[PDB]
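The following block contains the structure, expressed as structure tokens.
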4 protein chains.
Amino acid sequence: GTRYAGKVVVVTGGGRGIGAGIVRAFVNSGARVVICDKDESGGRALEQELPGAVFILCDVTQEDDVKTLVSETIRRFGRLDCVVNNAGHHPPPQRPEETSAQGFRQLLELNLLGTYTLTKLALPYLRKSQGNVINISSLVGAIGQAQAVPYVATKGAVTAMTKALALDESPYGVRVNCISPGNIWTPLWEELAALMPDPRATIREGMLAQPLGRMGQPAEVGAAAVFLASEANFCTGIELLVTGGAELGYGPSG
Amino acid sequence: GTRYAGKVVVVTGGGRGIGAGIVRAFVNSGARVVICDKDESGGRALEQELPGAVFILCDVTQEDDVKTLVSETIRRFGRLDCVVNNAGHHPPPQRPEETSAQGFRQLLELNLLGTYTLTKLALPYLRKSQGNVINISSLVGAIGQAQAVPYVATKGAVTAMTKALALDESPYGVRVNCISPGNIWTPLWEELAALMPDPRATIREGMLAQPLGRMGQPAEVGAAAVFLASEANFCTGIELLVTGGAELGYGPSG
Amino acid sequence: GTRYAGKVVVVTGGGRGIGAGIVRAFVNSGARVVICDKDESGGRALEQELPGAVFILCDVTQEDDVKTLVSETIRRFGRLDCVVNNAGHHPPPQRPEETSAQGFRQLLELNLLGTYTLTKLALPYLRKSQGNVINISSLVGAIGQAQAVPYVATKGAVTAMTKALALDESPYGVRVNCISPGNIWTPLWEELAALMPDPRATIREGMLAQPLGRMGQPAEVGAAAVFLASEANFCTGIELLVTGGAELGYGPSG
Amino acid sequence: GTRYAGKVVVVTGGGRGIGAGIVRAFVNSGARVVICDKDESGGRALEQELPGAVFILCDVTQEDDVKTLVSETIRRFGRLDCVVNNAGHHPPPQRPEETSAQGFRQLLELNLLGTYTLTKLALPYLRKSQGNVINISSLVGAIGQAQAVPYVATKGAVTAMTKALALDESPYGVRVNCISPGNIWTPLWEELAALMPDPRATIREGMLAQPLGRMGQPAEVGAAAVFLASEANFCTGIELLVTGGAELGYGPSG
Ligand SMILES: NC(=O)c1ccc[n+]([C@@H]2O[C@H](COP(=O)([O-])OP(=O)(O)OC[C@H]3O[C@@H](n4cnc5c(N)ncnc54)[C@H](O)[C@@H]3O)[C@@H](O)[C@H]2O)c1
Ligand SMILES: NC(=O)c1ccc[n+]([C@@H]2O[C@H](COP(=O)([O-])OP(=O)(O)OC[C@H]3O[C@@H](n4cnc5c(N)ncnc54)[C@H](O)[C@@H]3O)[C@@H](O)[C@H]2O)c1
Ligand SMILES: NC(=O)c1ccc[n+]([C@@H]2O[C@H](COP(=O)([O-])OP(=O)(O)OC[C@H]3O[C@@H](n4cnc5c(N)ncnc54)[C@H](O)[C@@H]3O)[C@@H](O)[C@H]2O)c1
Ligand SMILES: NC(=O)c1ccc[n+]([C@@H]2O[C@H](COP(=O)([O-])OP(=O)(O)OC[C@H]3O[C@@H](n4cnc5c(N)ncnc54)[C@H](O)[C@@H]3O)[C@@H](O)[C@H]2O)c1
Ligand SMILES: O=C(c1cccc(-c2cccc(O)c2F)n1)c1ccc(F)c(O)c1O
Ligand SMILES: O=C(c1cccc(-c2cccc(O)c2F)n1)c1ccc(F)c(O)c1O
Ligand SMILES: O=C(c1cccc(-c2cccc(O)c2F)n1)c1ccc(F)c(O)c1O
Ligand SMILES: O=C(c1cccc(-c2cccc(O)c2F)n1)c1ccc(F)c(O)c1O
Ligand SMILES: OC[C@H]1O[C@@H](O)[C@H](O)[C@@H](O)[C@@H]1O
Ligand SMILES: OC[C@H]1O[C@@H](O)[C@H](O)[C@@H](O)[C@@H]1O
Ligand SMILES: OC[C@H]1O[C@@H](O)[C@H](O)[C@@H](O)[C@@H]1O
Ligand SMILES: OC[C@H]1O[C@@H](O)[C@H](O)[C@@H](O)[C@@H]1O
Ligand code: NA
Ligand code: NA
Ligand code: NA
Ligand code: NA
């Protein structure tokens, strides 16, 4: 691929799931990719698998990890063109009264502030390259979800922050966009389902939540990311839905 | 007024600005109102001014303050029908690189987690009354704003959280809605403008940002809140825009 | 009621259903109301029932009917403060290939162009009164609906037109807003359900389509309309959802 | 290019402007393209210019033209994979009172019903190919525009219809999406500007309406269309904004 040849991309949480699909999509486009993850297992194997991808251990909640991530990317590859802020977590379903302020703070640290910190540290280099930022938010930031008040709040924050930053960075030619996936079949989805009374029914429900009748694939989120980075030069501040139509349509007066 | 007679309302940050307008609108509707504020000056005078309103000193970032707020409301008035989460702050304009993770955390503590904490502590009583929650978010959570990445992020979070909570509380008959004001003429607006090079021009700009050619009034946000509490029984999870049309419309190819 | 005392309101399709609930809500607010309908049965009885409401036979697809509607309102009441464009129809479920361009044109004539024609003829008088326009659109204009391509298209048109007109009329102090109801229990809903294989199941489905677990009432749409007319002086171009939360939330990868 | 190799695409209004950019983007992707236009000049030259593109004279408001368009595409190329409904018109700025029902009907015939008619006639073949529909709507369908009530209404209709059709066609594996461009520099934009008092100032205004400080290019809309057709397999019913950020942000209380 040559769509994004000569470009350098950082993907956080790139060791499995959506992040690994984004990594593969950018390598297939011709980019060199830095896989950031807090766990070694997936990302290290991915680094061996993909020429053009390398792994850097980095917990995005730790500012000194992220500092080193950016400085190592520049030291090893000489430029930085795109940051994909994919690292994030969905906790198990939790009723509002079962949440805590402290759990909510910790989820904000990962899903919101880690995106903020890498974006901030990368922006000097993105300005030099007229690069771009892609945040991985969620459909449920826009429409809500049951038993997930903290998660929904963090993704509403990411989507809004994307628009604010797009405004601030547009004078410098740096675009900032997000992708809001719906149900994507990943190890997180599989882990959440395994906690449920009937996991198999939970998965069947997840498939049928989309008009297309299936869940999405990491590769489909990856193609959207490559589009935003490489071919969407007049897109900034957009929310690209990759949801299979879940937000469409519906799903005595007393 | 009798639209909300016999009802008990808590308004956070009710001592001035939008919150004071909401307090007045609910008193005028027949409700008893608890004015929560971290500063005594405005709220204490408002308590003397309005029969049916009382003042409780309470910093919504301090969980034990909020606990006492709820327990004192119930001890003094016997019920709780509506919580208006209005307390919040807009920092001065800040370029992204001039923000800090720590400032962002502190703003999340006020604009997002204080709303969360009062809502959580109030929900047992709102369930008993089939009451409702009204969060004061912002238009810029939805469309973005320049030089305000942390603020925009917090309001995107509030709007999303409103939808998530509406889903969770609908089985219990508790509605959860938000109001997204645009430019409202308040002491915060006046303070921000006074920091600018030309404050008078900043204010003229703010007026003309709306098709209606003026800024909004606290009383107009108050009327929207009374509508949501007292007459919107089939509304839950909505974002009620009180913006004068700022989001409408627009404001060689190389 | 005195919220809209001394004001004159026209409600199209006011003879039953949502329109009749809007008529009642405005009479209860103190307004004088002109009930426009193409059928006499409901509107005539409503005129006898409600002091302050009168009935004018008028098919909103017939420009000379609408001309006479406006001129008779002014001749009999001396002013015009608010037009509620409620007349509209939802055809039975139709697969896309079972629709016709001609059916689509006819539905546009009612749901879109009749709203346009009355608004146009009323605007000279609304300018004199600094009055306002309320269009009754639909949630499915925003999120879509199955087997309803023409209907969804007409309501997407109404919602967009509302925003365009708000922009054009804001310099004249005339606000233009819409209400997007979800499932409201009306004679139209009952008629559509009666065409289905199991009407009772269709109705049960409609109730459970909302997190609140019931359909809405005409009176709830009416209260929203009175709010927009009488108390939303800083709202223009908004889409007020009266849906019970139907748009919230959701309802292996191959 | 091989992204859309072996595929057959129809682009309406493909003879100039956005449509010509879409035609070029699909040819560059490896597709064979049928250029539909009501005028011969541009499309005929484009057919001579591009191997893999051919021109068919067709007025999308004339059902027998569109019938022949589809039957000639199938007769000459054996399949149909994607329909891009780009033909449309923006009239000169018109105050609401300067519009007519008849002008509005004529604009609906082009911008809305021509899209409907080609989509309907193409869907049997798109089902066989698991193809897709791309409608070219407009940002102003979503946020409004001054002096353009009919145009805004038609584009609100197109965007809503896109979602309705996505729902209906998802069981058949046919995706239906739209693109909502903002200011794109085209012959239509140039013609509208030339009618203004100061055309040069109108163009400068149009450039600065976007945070990116320029208008968009047909090629950028084309890349978005190729993305939707060839790589967005989990996207249906979406509205892809290609606006340069015009919808972001903003642009005493009496
Ligand atoms: N799977 C879905 O249906 C879905 C839907 C919408 C949005 N999303 C979002 O997509 C993103 C990825 O989701 P997923 O399903 O692939 O999840 P996942 O759990 O399968 O993978 C997440 C990856 O991020 C890594 N990670 C977690 N915390 C990290 C940290 N502090 N620093 C660095 N890396 C860290 C994990 O180790 C893992 O490799 C998340 O932001 C999630 O909110 C997921
Ligand atoms: N003014 C606008 O244009 C505007 C626009 C959109 C949204 N808003 C939102 O409306 C709300 C009120 O804004 P405003 O303009 O009236 O502001 P303001 O500064 O005039 O008033 C805010 C009030 O909240 C109180 N408060 C602050 N921190 C508190 C805390 N920790 N605990 C309790 N009370 C606290 C303040 O003491 C003050 O009385 C905020 O949430 C703001 O984000 C304002
Ligand atoms: N019922 C719902 O769930 C629902 C949901 C969303 C939006 N809506 C909208 O609300 C409006 C009213 O719906 P409803 O359920 O009350 O319908 P309804 O069929 O019960 O009542 C419609 C009324 O309008 C009148 N009318 C129809 N054509 C007319 C014409 N040409 N001129 C004048 N009057 C005419 C009818 O005679 C009738 O009295 C419509 O615009 C509909 O699209 C309805
Ligand atoms: N230019 C912009 O800024 C802009 C912005 C948003 C959306 N759009 C939309 O993009 C589309 C194309 O716009 P443009 O600026 O390229 O316009 P344009 O006028 O430059 O080109 C339109 C093309 O469509 C053809 N056409 C018109 N009527 C037709 C008919 N009945 N049958 C067949 N072909 C017909 C014209 O002959 C022409 O070749 C339109 O739907 C327009 O609403 C344009
Ligand atoms: O990971 C999931 C997922 C995976 C499996 C189950 C769930 C889930 C479903 C309902 C409620 C609830 O509280 C849930 F967490 N959610 C997910 C699902 C959708 C989505 F938009 C996301 O951003 C997600 O992260
Ligand atoms: O308080 C303000 C305000 C008041 C005065 C000026 C500003 C402001 C304007 C532009 C950028 C910027 O960063 C700004 F902070 N904002 C405000 C303005 C709009 C709005 F929607 C809000 O929620 C607000 O809090
Ligand atoms: O009138 C109805 C209604 C009433 C009864 C059934 C239906 C309906 C449901 C599914 C698909 C379908 O094509 C349908 F028409 N719709 C209605 C339902 C929801 C809504 F938002 C509207 O605007 C409506 O008019
Ligand atoms: O073609 C234009 C255009 C090109 C040149 C000027 C204008 C225009 C600007 C303001 C009001 C007004 O009534 C206008 F028509 N509009 C255009 C501009 C933006 C847009 F979203 C569209 O869909 C468009 O078609
Ligand atoms: O675990 C669920 C799925 O996760 C995805 O990220 C992987 O690409 C799949 O191989 C796996 O089936
Ligand atoms: O300070 C700006 C404005 O703040 C509002 O909250 C008050 O109601 C006004 O009296 C004041 O002019
Ligand atoms: O027919 C269904 C319902 O229609 C509503 O408009 C009426 O207010 C109800 O009395 C009736 O039950
Ligand atoms: O006329 C304005 C512009 O129209 C676009 O469609 C063409 O690609 C340009 O060559 C031209 O400058
Ligand atoms: Na490697
Ligand atoms: Na008092
Ligand atoms: Na009467
Ligand atoms: Na050719």
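All residue numbers here begin at 1 and follow the chain in the order shown.
Determination method: X-ray crystallography, 1.8 Å.
Quick reminder: no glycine exception, Cβ is built from N, Cα and C everywhere.
Not my notes, these are from Swiss-Prot:
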type	residues	note
ACT_SITE	A:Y151	active site, proton acceptor
BINDING	A:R16, A:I18, A:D37, A:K38, A:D59, A:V60, A:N86, A:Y151, A:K155, A:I184, A:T186, A:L188	NAD(+) binding site
MUTAGEN	A:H90 to A (Swiss-Prot position 93)	Increases kcat for androst-5-en-3beta,17beta-diol and 17beta-estradioll
MUTAGEN	A:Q145 to A (Swiss-Prot position 148)	The catalytic efficiency (kcat/Km) is 30-fold increase for 17beta-estradiol and 11-fold for androst-5-en-3beta,17beta-diol
MUTAGEN	A:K155 to A (Swiss-Prot position 158)	Lacks of activity of testosterone 17-beta-dehydrogenase (NADP+) and estradiol 17-beta-dehydrogenase [NAD(P)+] activities
MUTAGEN	A:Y250 to A (Swiss-Prot position 253)	Lacks of activity of testosterone 17-beta-dehydrogenase (NADP+) and estradiol 17-beta-dehydrogenase [NAD(P)+] activities
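Set these features in their place in the structure for me.
Its own atom aside, the Cβ of A:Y151 (active site, proton acceptor) has 25 Cβ atoms within 10 angstroms in the protein chains shown.
DSSP classifies A:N86 (NAD(+) binding site) as coil under the three-state reduction. Of all Cβ atoms in the protein chains displayed, 28 besides its own lie within 10 Å of the Cβ of A:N86 (NAD(+) binding site).
When other Cβ atoms within 10 Å of the Cβ of A:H90 (mutagenesis position) are tallied across all protein chains shown, the result is 21.
A sphere of 10 angstroms centred on the C-beta of A:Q145 (mutagenesis position) encloses 23 other C-beta atoms.
Other C-beta atoms found within 10 angstroms of the C-beta of A:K155 (mutagenesis position) number 30, with every protein chain shown included.
Under the DSSP three-state reduction, A:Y250 (mutagenesis position) is assigned to coil, being neither helix nor strand.
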What does DSSP call A:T186 (NAD(+) binding site) in the simple three-state scheme?
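Going by the DSSP assignment, A:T186 (NAD(+) binding site) belongs to neither helix nor strand, so it counts as coil.
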Taking 10 A as the limit, how many CB atoms besides its own sit near the CB of A:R16 (NAD(+) binding site)?
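A count of 20.
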Of A:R16, A:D59, A:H90, A:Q145, A:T186, which recorded positions come close to ligand 5, meaning Cβ under 6 Å from one of its atoms?
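Passing the 6 Å Cβ check against ligand 5: A:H90, A:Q145.
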Under 8 Å Cβ-Cβ to anything in chain C: which of these recorded positions pass, A:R16, A:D59, A:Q145?
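It is A:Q145, listed by sequence.
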Widest Cα span across the NAD(+) binders A:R16, A:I18, A:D37, A:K38, A:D59, A:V60, A:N86, A:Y151, A:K155, A:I184, A:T186, A:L188, in Å?
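So the maximum pairwise Cα distance among the NAD(+) binders is 23 Å.
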Measuring CB to CB from A:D59 (NAD(+) binding site), give everything in the same chain under 8 Å that is also at least six residues away in sequence.
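Those within reach of A:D59 (NAD(+) binding site), by Cβ under 8 Å and sequence separation of 6 or more, are A:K38, A:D65.
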Which ones, of the recorded positions A:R16, A:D59, A:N86, A:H90, A:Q145, A:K155, are Cβ-proximal to chain B (under 8 Å)?
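The answer, in sequence order, is A:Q145, A:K155.
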Need one number: the Cα separation in whole Å between A:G251 and A:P252 across the 14 missing residues.
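The separation between A:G251 and A:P252 at their Cα atoms is 17 Å.
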Please give me the CB contact count at 10 A for A:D37 (NAD(+) binding site), counting all chains in the structure.
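Looking across every protein chain shown, the total is 27.
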Spatially, which candidate from the mutagenesis positions A:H90, A:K155, A:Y250 is nearest to A:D37 (NAD(+) binding site), comparing Cα atoms?
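Comparing Cα positions, the candidate nearest A:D37 (NAD(+) binding site) turns out to be A:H90.
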For the recorded positions A:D37, A:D59, A:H90, A:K155, A:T186, which sit with their CB under 6 angstroms from an atom of ligand 9?
A:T186
